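Visitor: After the structure tokens below, expect a handful of questions from me.
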Amino acid sequence: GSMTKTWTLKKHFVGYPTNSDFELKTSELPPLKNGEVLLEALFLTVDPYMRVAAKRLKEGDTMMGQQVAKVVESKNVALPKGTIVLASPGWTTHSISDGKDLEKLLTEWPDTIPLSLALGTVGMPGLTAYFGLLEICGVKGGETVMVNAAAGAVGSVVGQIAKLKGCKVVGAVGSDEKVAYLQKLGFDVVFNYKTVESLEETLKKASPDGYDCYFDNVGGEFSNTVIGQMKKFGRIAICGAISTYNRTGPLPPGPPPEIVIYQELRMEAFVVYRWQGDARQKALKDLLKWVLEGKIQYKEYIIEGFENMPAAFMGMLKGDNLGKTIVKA
Amino acid sequence: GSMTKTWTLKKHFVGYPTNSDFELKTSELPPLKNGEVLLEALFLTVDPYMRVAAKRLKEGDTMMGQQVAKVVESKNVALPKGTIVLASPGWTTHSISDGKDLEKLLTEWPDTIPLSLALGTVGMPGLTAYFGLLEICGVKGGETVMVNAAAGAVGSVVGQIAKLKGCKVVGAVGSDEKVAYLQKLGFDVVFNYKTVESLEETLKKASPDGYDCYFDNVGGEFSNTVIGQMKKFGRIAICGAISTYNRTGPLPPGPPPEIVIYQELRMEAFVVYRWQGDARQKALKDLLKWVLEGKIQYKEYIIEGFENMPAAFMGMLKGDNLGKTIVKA
Amino acid sequence: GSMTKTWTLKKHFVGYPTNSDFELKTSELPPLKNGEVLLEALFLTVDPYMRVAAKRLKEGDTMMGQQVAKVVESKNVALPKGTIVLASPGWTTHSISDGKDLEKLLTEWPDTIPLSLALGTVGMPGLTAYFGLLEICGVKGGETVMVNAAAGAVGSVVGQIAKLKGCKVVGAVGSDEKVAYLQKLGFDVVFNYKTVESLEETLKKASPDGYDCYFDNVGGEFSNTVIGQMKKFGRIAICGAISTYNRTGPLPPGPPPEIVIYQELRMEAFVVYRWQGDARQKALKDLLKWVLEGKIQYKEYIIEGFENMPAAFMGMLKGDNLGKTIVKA
Amino acid sequence: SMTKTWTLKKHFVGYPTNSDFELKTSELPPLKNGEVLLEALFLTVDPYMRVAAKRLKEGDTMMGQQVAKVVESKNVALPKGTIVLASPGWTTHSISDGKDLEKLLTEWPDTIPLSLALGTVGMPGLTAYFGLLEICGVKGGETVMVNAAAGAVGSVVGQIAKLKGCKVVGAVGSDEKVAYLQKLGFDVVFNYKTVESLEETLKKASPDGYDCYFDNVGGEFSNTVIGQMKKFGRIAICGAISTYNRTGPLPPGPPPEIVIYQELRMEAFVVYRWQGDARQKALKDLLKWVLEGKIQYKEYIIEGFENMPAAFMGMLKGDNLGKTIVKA
Ligand SMILES: NC(=O)c1ccc[n+]([C@@H]2O[C@H](COP(=O)([O-])OP(=O)(O)OC[C@H]3O[C@@H](n4cnc5c(N)ncnc54)[C@H](OP(=O)(O)O)[C@@H]3O)[C@@H](O)[C@H]2O)c1
Ligand SMILES: NC(=O)c1ccc[n+]([C@@H]2O[C@H](COP(=O)([O-])OP(=O)(O)OC[C@H]3O[C@@H](n4cnc5c(N)ncnc54)[C@H](OP(=O)(O)O)[C@@H]3O)[C@@H](O)[C@H]2O)c1
Ligand SMILES: NC(=O)c1ccc[n+]([C@@H]2O[C@H](COP(=O)([O-])OP(=O)(O)OC[C@H]3O[C@@H](n4cnc5c(N)ncnc54)[C@H](OP(=O)(O)O)[C@@H]3O)[C@@H](O)[C@H]2O)c1
Ligand SMILES: NC(=O)c1ccc[n+]([C@@H]2O[C@H](COP(=O)([O-])OP(=O)(O)OC[C@H]3O[C@@H](n4cnc5c(N)ncnc54)[C@H](OP(=O)(O)O)[C@@H]3O)[C@@H](O)[C@H]2O)c1
Ligand SMILES: COc1ccc2c(c1)c(CC(=O)O)c(C)n2C(=O)c1ccc(Cl)cc1
Ligand SMILES: COc1ccc2c(c1)c(CC(=O)O)c(C)n2C(=O)c1ccc(Cl)cc1
Ligand SMILES: COc1ccc2c(c1)c(CC(=O)O)c(C)n2C(=O)c1ccc(Cl)cc1
Ligand SMILES: COc1ccc2c(c1)c(CC(=O)O)c(C)n2C(=O)c1ccc(Cl)cc1
């Protein structure tokens with residue numbers, strides 16, 4: 001009896017996604033069964049991983065993704081109308097759930113921050129920065145950390161956790177606007193990797209001593225240069241490689257194995273969902289407390305309208321976003 | 001006084017080394033001074049690293065390398081005539097030393113094994129396999145381990161230590177004679193990577209479940225294929241990358257970061273000389289005991305004549321060697 | 001005074017252009033000076049060369065390009081109101097010109113054909129096909145000509161001029177619709193290069209004798225295969241290499257010089273603007289006359305709306321266009 | 001009669017190695033009508049053999065040309081003592097029927113070595129002659145880039161360019177070769193192996209660019225040269241020796257943006273395209289220029305048929321200054 005809107009993949013991406021690769025559909029959801037609830041999207045997220053996972057989708061399928069939603073119709077006594085939850089039905093305005101696949105927000109979640117932070121700094125990207133930096137990289141204080149995409153959802157949290165842990169932070173971003181923003185946040189050195197005369201010279205001057213840690217979101221040639229300036233036994237958290245997600249040809253060369261061996265680098269990739277239970281719960285509480293204390297400032301790149309969700313995904317891949325990209329329903 | 005012969009790098013290598021890139025030179029060493037000794041090479045080693053480190057030499061320099069030598073003339077009572085030592089004067093038949101840079105063999109070294117094992121299984125390559133497998137890969141027992149160059153000095157020791165730790169071993173070699181030899185040693189699966197119809201399908205049949213560990217001596221496209229079949233949380237010891245040492249053009253593409261990230265691989269490069277003191281002495285003794293007890297079989301590829309040292313170096317780069325490549329003086 | 005709209009390059013392209021790389025800007029043009037005129041764009045062209053030339057622009061500059069325009073205000077007696085001219089002010093709807101850089105259409109230009117053909121078959125792309133085939137390739141009749149992008153502006157004119165000169169034409173295109181269209185036109189063989197089981201096998205069956213001429217618009221691996229089937233002393237007109245314009249990494253391998261040398265191939269690149277004066281005028285008249293006689297059928301891929309000019313440029317790079325891509329103001 | 005023959009034991013992997021060749025001694029049959037027995041005096045080794053050996057079956061004889069003399073004859077047109085060019089491969093003695101033999105120039109004097117018939121006054125000299133004068137189309141005054149400029153073909157290219165009034169920028173692989181070509185008078189000569197940047201070196205050697213490019217090397221080297229060709233510049237694609245011994249994929253191709261913008265003309269060629277009167281005219285011109293001192297000849301002589309594999313391998317690695325020749 002209820003209607004919904006859903007973004008589906010009409011055509012597989014070639015290079016960057018385009019508007020014609022998506023198709024909006026209006027359908028009628030089935031009636032609720034006993035124990036089910038109807039969820040209305042309040043905020044939806046778009047994330048770089050969707051560019052990679054989309055290739056395993058079939059044409060006509062719904063784009064994957066998480067959202068903050070509220071119950072608008074309930075046949076479940078535990079989930080009354082008004083309940084806020086995180087759910088991953090994909091790019092859709094309304095969806096059916098039985099309760100098992102839903103996640104309530106932290107009990108201490110205050111009204112002083114937008115619910116949309118549950119998809120960002122106090123959500124999956126913030127957890128990625130938390131464990132990638134503190135556990136994979138293992139910063140203990142005083143290290144020099146290189147982080148790229150430093151003005152995005154993950155990188156901005158990485159740099160600010162590093163600063164509050166007593167580290168020096170060198171950040172790479174793709175616009176002068178992002179450089180200014182992170183400078184205001186207090187990052188030690190920030191530069192626009194698109195306009196540097198020499199990426200090697202820039203990284204050398206940013207830290208003549210080398211780099212203890214590298215939180216890598218970009219991959220590709222950029223990371224080959226960073227590897228040449230890691231300290232011996234330096235540590236790389238392989239978080240992402242967004243410079244390759246939209247590639248049409250072969251991957252770029254790897255770093256010269258001469259340098260990798262001499263540098264005896266430890267390089268570990270990770271997926272945020274590895275951490276669950278009490279470890280995950282504790283990381284969310286730390287992130288919430290740091291936001292409320294101002295040690296982590298949040299900024300959101302809000303795109304208004306479900307109909308503009310493809311445009312938000314496409315823009316984020318191209319760096320339009322300063323901070324977590326969010327679609328307000 | 002005494003005469004000597006020395007192999008020098010006449011020209012920097014372009015692709016594989018050739019005879020024209022080396023020049024034998026005969027010089028007269030000065031008489032011995034107080035505290036000096038004259039060393040006569042008994043066995044000299046050639047190793048893949050020399051292909052890469054030679055680029056940092058100047059044309060005319062002596063090729064670098066280690067050797068087992070004996071004192072044949074002494075003005076140093078602490079190093080009497082007949083003393084056996086390890087020394088790294090380069091590709092030379094005779095050399096003068098004062099003692100500081102000389103390393104005696106293990107005191108328990110028996111006459112039942114060749115002195116040349118101090119350059120191989122009970123030497124630098126054996127230590128490389130030892131720490132690369134037990135620490136960097138961190139084998140606990142029961143893992144499925146992929147080792148390439150599995151019939152070489154390091155790789156053959158890797159597979160044999162893995163077998164006595166209870167691991168399944170999948171070895172890749174370059175000739176049918178190497179396939180047969182390692183099968184007789186007991187390696188679970190061994191194949192000739194040069195003649196298999198498809199490296200990917202071969203690795204899948206050798207272990208449909210994937211690979212817990214990857215001892216990587218080869219790098220390049222081969223490692224790209226192995227990475228597509230690593231188990232989640234799989235560990236890679238980046239030991240060498242010999243598939244690139246003789247390249248004329250750019251490095252090959254890197255591994256797909258999509259697989260590296262989702263499988264959350266740990267990948268650490270290492271240099272054998274990192275381990276010193278009691279850990280190194282303890283590893284040498286473990287290797288020596290394993291040899292005498294038959295747990296580690298040794299095979300040497302002996303090339304006779306100092307004048308054939310370039311041919312041994314080139315042949316080993318071409319895969320001629322079954323076991324440690326050694327030049328008998 | 002008069003208002004105008006201008007497409008600017010907001011960001012340098014990384015891979016394929018995206019909407020985020022362009023910015024529409026509204027300006028107020030200054031008053032006309034004596035001898036100047038105000039031009040209103042009727043049709044604008046987008047062309048592959050713009051993907052490569054944009055690299056030399058500064059961010060904020062106007063995208064380069066040609067257009068058919070009409071004088072809407074004149075202080076120039078030679079250019080009264082209503083005059084149609086070709087002009088190259090870039091991607092702009094209104095512009096000021098002093099007349100020197102303007103080109104009137106052929107005096108015999110009839111009302112029976114679209115004005116936009118002055119940007120295509122009876123314009124710059126038609127001149128590229130004309131001189132590239134008749135002069136650089138030097139077809140005299142009876143040759144077998146391989147042309148790729150055979151359904152684009154240049155390639156479609158190449159194949160049709162080749163057919164009317166008595167040549168056999170083998171065309172490569174990127175869709176089955178383009179295969180069907182060119183087969184109907186009378187091209188001897190046409191195939192979809194994206195779906196062939198083996199590019200070499202397809203080209204061998206299309207002409208077991210080889211290829212006398214190769215009009216190359218694509219470059220890359222495709223041309224490596226074509227070179228492997230050129231007749232001895234075959235001629236290649238290097239017109240474009242669009243398969244590399246949107247690359248993120250290094251160029252692909254070159255053709256095997258063993259084949260290029262033994263086949264003694266003649267390869268000459270050219271720019272259409274080399275030909276001027278009477279030679280250029282003669283070609284324009286030939287192209288118009290062939291169009292009016294039906295020997296050259298024209299097709300246009302029309303995108304309506306100046307605001308959709310970036311989308312027409314991007315679509316053409318992705319093969320959306322059958323025939324010359326044109327933006328109707 | 002007995003003979004000695006070098007055969008391809010194993011197909012090459014990278015550069016040829018000593019083990020890839022096998023010397024075989026066989027007994028030739030007696031002569032029939034019109035047949036002669038040839039004794040090799042000089043044999044040539046050439047870069048093309050590295051590539052043509054890929055079409056051989058293992059056990060076959062290595063291909064190649066040689067100067068030979070008739071030591072036994074049943075052909076009146078070819079008496080004992082006659083000098084001829086023959087291509088029986090790497091063999092000390094061979095039987096021929098006369099059809100495939102070529103007499104030397106009739107005016108060939110005793111003042112020059114016979115072995116020049118395999119070099120400056122032979123196939124490599126003809127390659128430089130037609131490659132430069134026809135494919136590059138030198139008329140005089142051009143700035144000419146020639147690599148392998150101290151080899152058989154490249155040294156003749158640079159000297160024909162000098163006598164036509166051209167500026168010559170030559171690339172070689174040793175300081176000895178740099179000194180030899182600087183002494184000959186080449187305008188600019190550099191060791192491409194020791195420059196820190198090939199682009200900088202070519203930029204300063206000719207800030208104006210290059211009118212012509214005689215290409216013996218190919219690969220990355222030629223990608224750099226293409227970025228410095230003047231508009232409408234001409235490239236003679238003679239060889240690509242930097243790729244003959246490759247084990248992996250070819251390097252990237254030249255940047256098409258530059259090739260199109262500069263409207264470059266690039267034509268490959270094989271020396272045997274020219275025959276009859278055009279070939280004869282070139283041979284005469286080359287002999288005249290050698291006798292007049294305009295083309296100096298230098299040979300890299302390796303003595304002994306048994307060292308022919310070593311001469312072929314060394315030439316591929318740049319040991320040779322001038323044409324590599326094996327003295328039987
Ligand atoms: N391992 C995990 O579990 C995990 C979880 C979440 C995210 N990730 C990864 O972390 C990265 C960041 O994700 P996010 O959610 O925070 O997105 P984000 O950084 O907010 O947005 C993507 C950003 O990447 C940059 N970018 C795009 N193309 C680029 C290129 N070619 N070179 C360099 N930078 C480029 C752009 O910023 P500039 O203007 O600075 O270029 C853009 O703003 C992605 O690689 C993603 O896959 C991993
Ligand atoms: N990091 C360290 O401390 C350290 C120390 C010592 C050695 N290493 C490295 O460990 C590796 C083994 O060294 P080693 O002394 O034991 O040499 P080795 O394996 O005894 O000899 C090299 C072997 O590599 C193989 N090979 C050559 N080219 C190859 C290619 N393109 N692809 C695949 N395999 C190829 C050949 O065997 P096939 O018949 O299987 O091709 C050859 O026998 C080298 O990469 C070396 O640099 C590292
Ligand atoms: N030298 C000169 O003076 C001159 C002048 C004008 C144009 N040109 C060149 O000539 C070519 C054609 O230009 P045009 O104006 O006629 O454009 P066009 O062919 O009308 O449009 C470009 C076409 O190229 C094809 N294409 C795109 N990406 C490709 C790829 N990766 N591989 C193969 N084909 C691809 C697409 O058709 P498919 O469906 O077949 O992919 C597309 O329709 C371009 O290379 C251009 O630079 C040269
Ligand atoms: N008809 C034809 O098209 C034709 C006929 C004959 C020869 N050729 C070609 O012309 C070239 C020269 O032949 P040639 O008979 O005169 O031989 P050559 O130049 O006397 O000997 C080959 C020379 O090439 C150089 N070389 C080797 N490897 C190299 C590399 N990787 N990069 C750059 N230079 C390298 C060496 O000199 P450096 O010390 O300067 O490196 C070596 O001396 C070859 O490419 C051959 O195939 C073509
Ligand atoms: C990846 O290319 C190289 C280049 C140089 C290398 C190595 C590898 C390795 C490791 C290997 O791959 O064997 C070593 C050990 N190299 C040395 O220069 C060296 C030699 C002796 C000492 Cl004491 C210290 C360092
Ligand atoms: C670049 O190669 C990939 C491919 C797939 C990936 C990721 C990275 C990452 C990590 C990232 O880069 O954000 C994630 C999370 N991928 C998922 O498929 C996924 C999607 C939804 C869920 Cl619930 C769980 C997993
Ligand atoms: C680089 O790949 C090759 C392959 C074959 C080649 C050549 C080059 C060259 C030129 C060179 O590079 O020297 C020649 C002359 N090839 C011959 O097969 C040949 C032999 C005899 C005659 Cl009559 C005609 C041609
Ligand atoms: C792929 O590398 C390039 C880069 C720039 C190019 C071209 C090709 C071509 C040819 C082509 O289309 O391939 C042209 C014409 N370029 C121009 O910049 C240009 C010059 C003058 C005018 Cl009036 C208009 C455009």
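Our numbering is plain: 1 for the first residue shown, then up by one each step along the chain.
So this one's X-ray crystallography, 2.1 Å, going by the header.
Each Cβ is built from the backbone N, Cα and C atoms, and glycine gets one as well.
Not my notes, these are from Swiss-Prot:
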{"type": "BINDING", "residues": "B:152-155, B:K178, B:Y193, B:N217, B:239-245, B:270-272, B:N321", "note": "NADP(+) binding site"}
{"type": "MUTAGEN", "residues": "B:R56 to A", "note": "Markedly decreases the catalytic efficiency toward 15-oxoprostaglandin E2"}
{"type": "MUTAGEN", "residues": "B:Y245 to A or F", "note": "Markedly decreases the catalytic efficiency toward 15-oxoprostaglandin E2 and (3E)-3-nonen-2-one"}
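Give me the lay of the land around each of these features.
Guide: Around B:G155 (NADP(+) binding site), the same-chain residues six or more apart in sequence whose CB sits under 8 Å from its CB are B:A129, B:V147, B:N148, B:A149, B:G171, B:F215, B:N217, listed in sequence order.
According to DSSP, B:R56 (mutagenesis position) sits within a helical segment.
The C-beta environment of B:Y245 (mutagenesis position), restricted to residues of the same chain at least 6 apart in sequence and closer than 8 Å, consists of B:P48, B:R51, B:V52, B:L317.
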Visitor: Between B:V271 (NADP(+) binding site) and B:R56 (mutagenesis position), how many Å separate their Cα atoms?
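Guide: About 18 Å separate the Cα atoms of these two residues.
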Visitor: In angstrom units, rounded to an integer, how far apart are the Cα atoms of B:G152 (NADP(+) binding site) and B:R56 (mutagenesis position)?
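Guide: The separation of the Cα atoms works out to 25 Å.
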Visitor: So if I measure Cβ to Cβ from B:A241 (NADP(+) binding site) and keep only same-chain residues at least 6 apart in sequence, which ones fall under 8 Å?
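Guide: Listed in sequence order, they are B:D216, B:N217, B:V218, B:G219, B:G220, B:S223.
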Visitor: Just jot down the residues in the same chain as B:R56 (mutagenesis position), at least 6 apart in sequence, with C-beta under 8 A of its C-beta; none if empty.
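Guide: Correct list: empty, so none.
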Visitor: Let me check the 10 A CB neighbour count of B:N217 (NADP(+) binding site). How many other CB atoms are there?
Guide: 27
Visitor: Given recorded positions B:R56, B:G152, B:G155, B:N217, which are under 8 Å from chain A when comparing Cβ atoms?
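Guide: Cβ contacts with A: none found.
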Visitor: Would you count the other CB atoms within 10 A of the CB of B:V271 (NADP(+) binding site), including those on all shown protein chains?
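Guide: Counting Cβ neighbours of B:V271 (NADP(+) binding site) within 10 Å gives 15.
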Visitor: Can you tell which of B:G152, B:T244 has the most other C-beta atoms within 10 Å, given these are the binding-site residues?
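Guide: Of the binding-site residues B:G152, B:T244, the most buried by Cβ count within 10 Å is B:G152.
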Visitor: Taking only the recorded positions B:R56, B:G152, B:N217, B:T244, B:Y245, which have a CB closer than 6 angstroms to any atom that belongs to ligand 2?
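Guide: Checking each Cβ against ligand 2, the ones under 6 Å are B:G152, B:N217.
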Visitor: Just the recorded positions from B:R56, B:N217, B:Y245 whose C-beta lies under 6 Å from any atom of ligand 3, please, or none if there are none.
Guide: none
Visitor: Where does B:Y245 (mutagenesis position) sit in the DSSP three-state scheme?
Guide: coil
